[PDB]
Structures are given as C-alpha cells and as structure tokens.
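Peer 1: My structure is below; once you've seen it, I'll send some questions.
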There are 2 protein chains.
Amino acid sequence: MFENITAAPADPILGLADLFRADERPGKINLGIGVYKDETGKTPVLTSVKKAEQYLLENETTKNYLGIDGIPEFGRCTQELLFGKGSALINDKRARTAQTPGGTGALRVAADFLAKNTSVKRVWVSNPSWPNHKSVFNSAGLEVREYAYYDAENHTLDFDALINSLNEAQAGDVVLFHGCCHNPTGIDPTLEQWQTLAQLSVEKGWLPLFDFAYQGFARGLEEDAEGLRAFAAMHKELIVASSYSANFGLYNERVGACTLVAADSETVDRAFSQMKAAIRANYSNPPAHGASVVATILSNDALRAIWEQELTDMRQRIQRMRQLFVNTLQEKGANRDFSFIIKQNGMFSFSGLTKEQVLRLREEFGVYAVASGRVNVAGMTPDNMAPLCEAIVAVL
Amino acid sequence: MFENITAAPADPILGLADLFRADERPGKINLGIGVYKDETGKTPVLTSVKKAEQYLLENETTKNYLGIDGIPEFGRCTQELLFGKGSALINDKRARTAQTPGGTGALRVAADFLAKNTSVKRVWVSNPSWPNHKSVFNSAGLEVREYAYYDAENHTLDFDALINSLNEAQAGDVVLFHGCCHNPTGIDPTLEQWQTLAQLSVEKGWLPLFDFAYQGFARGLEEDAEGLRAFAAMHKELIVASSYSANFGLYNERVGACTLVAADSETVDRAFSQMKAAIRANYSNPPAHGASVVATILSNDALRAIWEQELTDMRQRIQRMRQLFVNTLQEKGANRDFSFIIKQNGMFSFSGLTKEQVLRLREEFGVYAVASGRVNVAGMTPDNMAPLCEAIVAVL
Ligand SMILES: Cc1ccc(COP(=O)(O)O)c(/C=N/[C@@H](CC(=O)O)C(=O)O)c1O
Ligand SMILES: Cc1ccc(COP(=O)(O)O)c(/C=N/[C@@H](CC(=O)O)C(=O)O)c1O
C-alpha cells in the first residue's frame, strides 16, 4: 500500500527546526518560526500562565471530556476580546465559539464546515500570506485564489491592486483577512481601509474569514480588533479563527477558537450544530489544559492584569528590536533604507532578502530565516544583533 | 450563506451530556458516555497524573511548539506498549508514531493520510461499532462498509458471519479491528481467532487499521496487545490509532497516537512525511500537556508503577461491577440470563435492551444509556446498583 508514496516537500517554516537542531555550530541565530523570545533568546512560560497552572493543579478534580465546543467561559472570554464588551453580536446571541486545537485547528474546522454545509468553493488569500493557509483550505477541498496586497517598491499596502484583484471574486466566495500583524509583511490596513473593505465586502457578497493569530502585538488588544469590529458592524455573517499561542505564550498547548456569526440566534445555533458535527469527526473535543489556563486568567482580575502587562512587555520588546535592527544595519554598513521596518507590526517583517540570500545566511553564517525573506524580529536580542547584522550586510 | 443550513442530528453519545446536565431530578444515574467512575460515582484525576503534573509545573521552562509528530519519548513509549520491548518492528525502525489529539484525532489523521496518499476508497467496520467511526472515515471521503460480528442469540463473536462478510472486501480495502474491549459488545477475538484473521488479512490483501482505545481494560497491558502483535508478526504494513484517554483518565487532554508501520525504514519514513503534511494542514502540531504527562509517567519507574496499579484498580472495579450487576438483576426479579455480561471486556456491554426501553429508562427513571442498549458498567457503583436494577427490571 505504501511502496509508491512520494515524500512530502519540506515545510518551509516548521522544517527549520530540524535543520536548526541539527546545526552543531555555536553562534547560530534563529529568526525562523514565529515564536516570541525574550532578551535572553528564550521562550519562557509566562508568569500569569504558571500561576494559573498552579491553581489548576490544586483545584481540578477531573479530566472528564469537555463539550465538543470546549469550555463555555473560554468561549465567552474569546467573544469579548474579539467584539468588545457590550457588542450587539454578543447581546443578540449571534455568535457561537468552538474552542479548537490552535488557530490552525480553527482554520481547518472553518474550512470543513464551509465545504460540507455551504456553497463555498474558493477562498481568497493575500499574496503573500502564511504558506499553510493554502494547505489547510485545499485539505478541505476548497480552491485557493490570491489577491494582491503588497507594494514591495514602497513597502506599503497596495490597496488599489488588492481591490482590483478581488473584483474577480464572486458573491459567496470567502475572503481571508489577517486581523492585525499581517504575516509576513507586517503591513495592516488603516482603520479607514478596513471600513472601505467592510462596505465593499457587503456590496460584493463575500463571506469574511478573519484569521487573528496576534491580537495585542500591533498596538493593543482593543485597537488590534478595530478592523474585525468594523466588519462585524456591517455583516450578518462572518467567521473568526483566532489563536492564543503567541499572546499567551501557549504555542504547544494548542489553544484557539473558531467563532461563527450569523444574522440571528436561531440561524447561528443551527449552523453551529454542523460545526460541532465537523469537529466530532476530526478530533472529537478540544484539549483542556491551555484553554483552561486562558479562561482562568481572563476571568480573574489579578491574573488578567499580570497577563496584559506581560503582553505589553512582549510587544514593546519587539518594537525595541525593530529600532535596534534598523540602527545596527546602518552602522554595519548596509546599503539601503530599512526604516520601513520600524512601522511594521507584529513578530515579522520582510527583510527584502532574496531566497538565495536567505539560503546563504543559513549555510555560511548560521542565521536562519524563512525563504520568503521573512525574519522573526522577536528572535533578535541586544546580544545577537551585531553578528546578525554583520551577516546580513555580508550577503547584500 | 448560512440561512439554509439544516441542523445536525443528535450525537448519540456526546449529546447525552446535555440531556443529563439539563435533567434536574436527584437520583439520575449516568451509564452513557465511556468514562470510568470510581466507587463514589466520580472521575478523579489519577494520582500518578497529579504527580506528573506537579513535576511538569516545577520543571517546564517553555511552551515552544512540539514537532508535528509530537514528543519523541511519547512515540517510543507508545510503540513499546503496542508492540512489546524488543519487537522486530522497533529494532528494524519500521514504525513511526505521531502524537495526536486523542484516539479520534489519530483515526482522522489515518483517514486523511490514506485518502490523499493511497488507493484506499473503503474501510470495513464491524456491525456494531462506535458510531463515530463512520463519521470520521466519511469526513475524509472514504466509504464505510460493515462486517458482521455479533451473534445476539448466543452472545458470542459470530466468526463465520464475520469471515463471510469480509469475503466481499477487495484487496487494498482497509479493515478496522478493535484491539481489545470491543465497543459496544465487549466481545473480543480469542488469540486463535486473531491469528486466523491475521493470516486471512495477509492472504486477501487487506490493510489492517487497529483502534486501541482501551489497552489494559480487558486483561492487562501486554495481554490486550496480543491480537495486534499477531497481526504485526504477519504484515508488512498496518496503522494503529491508539488512545490514552481511558487508561490514564486523561479524556479532556486529548492524548492519542497514530502509528504507521511499513516494510522497512526507508518506506515508513517516506510515507510518514505525508502523514506529517496531513497533520500540518489540520491542527499543525499536537497538545503537549497530556502527552507530556504520559511520557513522564511511562519513562519513570516509580510513576509507572503507581500508574499500572491504578489501571489494574480500574479494571478490577469494573469486573466487580459486572458481577454485582448480574447478581442484582436476578435479585430484583429480572426474567433472564445475563451471565454473559461477566465474560465481557471493558467498560461496555450490550444490555439487550431495545431503543424504546432505553428511552423509557431515561424519561421515566432518569437512568441514561445509549440507544443501542450499550451500558457503561464503569458508571455503576454499590450505591446506585439497586435503583438502577429496579428500573431495568421495570422496563423489561
Ligand atoms: C497567520 C497565521 C495563522 C495561523 C497560525 C498558526 O498558529 P497556532 O499555533 O495554530 O495557533 C500562524 C502561525 N505562524 C507561525 C508558526 C507556524 O507556522 O506554525 C509562523 O508563521 O512561523 C499564523 O502566522
Ligand atoms: C472504539 C473507540 C475509538 C475511539 C474513541 C475516542 O477516544 P478519544 O477520547 O478520542 O481518545 C472511543 C471513545 N468512546 C467513548 C467516548 C466517545 O464517544 O467520544 C464512548 O464510546 O462513549 C472509542 O470507544
């Protein structure tokens, strides 16, 4: 049965870990996968998380199965983060949330739900995007089409090209939007742009799917949700796939959510019954530990205050690194202007490096980035900045 | 988009929780979903698990992502449980394991891997089986066909009917086998029967898929794997979907494994690369907490000894309940012979009750079973046995 199976191609992101682990050179520098590091080059457990885990160890008295949709308090806390306290979507009972194994699991549940229960055949994704978006949607049988997004000459969102690309989308197609901290560009719509897209989407009949992996890493928790909220004010229906991996430092615990919104509570409840059936046929019900840590933190004033500050600390450290990177490239003799990196949002920016420069940086200098030129600024530290920048200048 | 979605049908198992929770009557008795209860009618965290969780709280210093296939030590420990220390499959590097979100996730990963990478179109499942097997396989695009299994007049495995049914399977079809503690019948092949099926499967070209949700609940950890090991000795290729939910009391932490076996290490590694690609497009990588508890326990002599005894304790308590149930039915005036229940394995036996008897038991008596007549013996206790039996006698 398995004699002719052809090997799969390298995961362009996750595959970097095997290479990095196998690299026995001392001064190797990891700017690949999107995990936050602190000033020591490590990814500690958040203190709020350790406190919540201690509380769970002391107080949990069963591991009996969650419901298919997971912990109810987690769902309520997720909806309040997405839509705001006092949102009409919440008051009108228009949204149902399933806790999922990560943001990736939330994207797969959304795709399986749409493929099996709606007329959807195509999802529109930005060029460029996270490379796993295409794989997730195709695995559910959905075609992926690309829309233009990025002007690489001026390092801006090419809004006119984006609009033009999307004119080819039919009513009933899905359009995927990154909620904030676009991966890989770091370039997000302004609020006015989000409002223009919300009105356009209603006019053209697109179903919005928001992917919200980095809420809190651009400007703040509420500010980062403004684009999604502008869409929510205008649309009867949308889907949000969100993740708590980065903003709680809970990557390996697989904590995400798929939130379905419909015109009214009767419709969302009927539609959600099919989303639950799609989950039951995949992984049955979701992992409790990470979600119970998030719900424990978000529902306790003291833990929530500690956590919000830890998130602010991460965001501010990445901003300090963007500035230190730009300043150090100049000092090490880089040819050009990299000042666009300062304005960008989230863990990632596009260095502008070619696929060959990125390969040379790994092979010759032990500096690991993604082949698209995406660099994880959150992997930069005061201690590794100089060698990193010297290596980059050397490949320019 | 969602205006016409038809509501999904009740999950015949998981749906019982909403009904049971909503039932405000005092003496309600839960014999539905397959979760173990102790003599108090509760599902505590195992002591070995609490000890391992304390160790993790003290010693974990990151939540950085696992590999797509999860914790390497967990994979090694799973293979040794499945195949035995010193197995040729392990020595020859013929098996690769992915840690998955539960046994359900392992079944879905297997199905997506087979659908996308092999000629498989059909999976053969026993009539009766767990009702979610059909949903999982159909969600991946595979047809499900049934094979005869159970003689309900004599309460035995109808081996001749099983063989006859399977003559219709073509070479390259998958046949699903429950490794031990068949759900819902509790009736497993004898070792000779397993050996006969292993030889038949090789002759007819079937790809075996073992589902191993209850290792340790029939007779013991090694004894329960004898049928799988008889198949492993005869086959170049097979797949095992296993779960640690019941045997570690870790249901909500989603701890399972998908193990692929091929003729040699080159083939299994090539085939496994595609299994990893199927996982990446589903939930990306698996939840660490529960798997790290299992690996911590299985790799430490002291914790492993505590755990093995806790599992023996669960198994023996269920056996005591089978005997107490049979004795108490007789004392409360049940018409017939229920002595077949004593011989059966695992959490479940078929009571023989009709779908209407089961509905009446819920509506009139607050006793909750599955509509197939399956009862969770592990939900029975000395304190609830008399009212339970009185109710059953009342509906006969
Ligand atoms: C836009 C976007 C959507 C969804 C995910 C997956 O997050 P999860 O851990 O499943 O909650 C990522 C994550 N990107 C990271 C890590 C990854 O590739 O797995 C990255 O781009 O390096 C992402 O960047
Ligand atoms: C044969 C079989 C294969 C796979 C599973 C799922 O276990 P997981 O928790 O995903 O590791 C069950 C579980 N059966 C239980 C609970 C359930 O239906 O979800 C049951 O039959 O009540 C099962 O009985």
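Just so you know, the numbers here start at 1 and follow the chain as drawn.
So how was this one determined? The header says X-ray crystallography, 1.5 Å.
Note: Cβ is positioned from N, Cα and C throughout, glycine not excepted.
Reproduced below are the annotations present in Swiss-Prot:
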type	residues	note
BINDING	B:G34, B:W130, B:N183, B:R374	L-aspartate binding site
MUTAGEN	B:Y65 to F or S	Slight changes in activity
MUTAGEN	B:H133 to N	Decreases to 60% in maximum rate of the overall reactions in both directions
MUTAGEN	B:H133 to A	Slight increase in maximum velocity of the overall transamination reaction between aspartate and 2-oxoglutarate
MUTAGEN	B:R280 to V	Reduces first-order rate constant over 25000-fold
MUTAGEN	B:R374 to A	Reduces first-order rate constant about 10000-fold
MUTAGEN	B:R374 to F or Y	Second-order rate constants are reduced by >5 orders of magnitude
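Have a look at these and tell me how they're positioned relative to everything else.
Peer 2: Classification of B:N183 (L-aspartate binding site) by DSSP places it in coil, neither helical nor stranded.
DSSP gives B:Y65 (mutagenesis position) a coil state; it is part of no helix or strand.
In the three-state DSSP scheme, B:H133 (mutagenesis position) falls into the helix class.
Counted within 10 Å of its Cβ, the other Cβ atoms near B:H133 (mutagenesis position) come to 22, all protein chains included.
Around the Cβ of B:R280 (mutagenesis position), a 10 Å sphere holds 21 further Cβ atoms from the protein chains shown.
Around the Cβ of B:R374 (mutagenesis position), the same chain contributes B:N183, B:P184, B:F348, B:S349, B:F350, B:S351, each under 8 angstroms and 6 or more positions distant in sequence.
In the three-state DSSP assignment, the secondary structure recorded for B:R374 (mutagenesis position) is strand.
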Peer 1: Do you know offhand how many angstrom separate B:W130 (L-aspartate binding site) and B:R280 (mutagenesis position) by C-alpha?
Peer 2: 27
Peer 1: Spatially speaking, which of the mutagenesis positions B:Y65, B:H133, B:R280 is closest to B:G34 (L-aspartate binding site)? Use C-alpha to C-alpha, please.
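Peer 2: Minimum Cα distance from B:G34 (L-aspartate binding site) across B:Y65, B:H133, B:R280 lands on B:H133.
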Peer 1: Determine which residues of this chain, when B:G34, B:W130, B:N183, B:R374 are set aside, have a Cβ within 8 Å of the centroid of the L-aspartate site's Cβ atoms, and list them as they appear in the sequence.
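Peer 2: Other same-chain residues with Cβ inside the cutoff are B:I13, B:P184, B:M347, B:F348, B:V370.
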Peer 1: Going by Cβ pairs closer than 8 Å, show me which of the recorded positions B:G34, B:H133, B:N183, B:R374 neighbour chain A.
Peer 2: none
Peer 1: Which Cβ among the recorded positions (B:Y65, B:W130) has the fewest C-beta neighbours inside 10 Å?
Peer 2: B:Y65
Peer 1: In whole Å, note down how far the CA of B:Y65 (mutagenesis position) lies from the CA of B:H133 (mutagenesis position).
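Peer 2: The Cα atom of B:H133 (mutagenesis position) is 30 Å away from the Cα atom of B:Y65 (mutagenesis position).
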Peer 1: Running a distance check here. Ligand 2 versus the recorded positions B:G34, B:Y65, B:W130, B:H133, B:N183, B:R374: which have CB less than 6 Å from one of its atoms?
Peer 2: B:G34, B:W130, B:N183
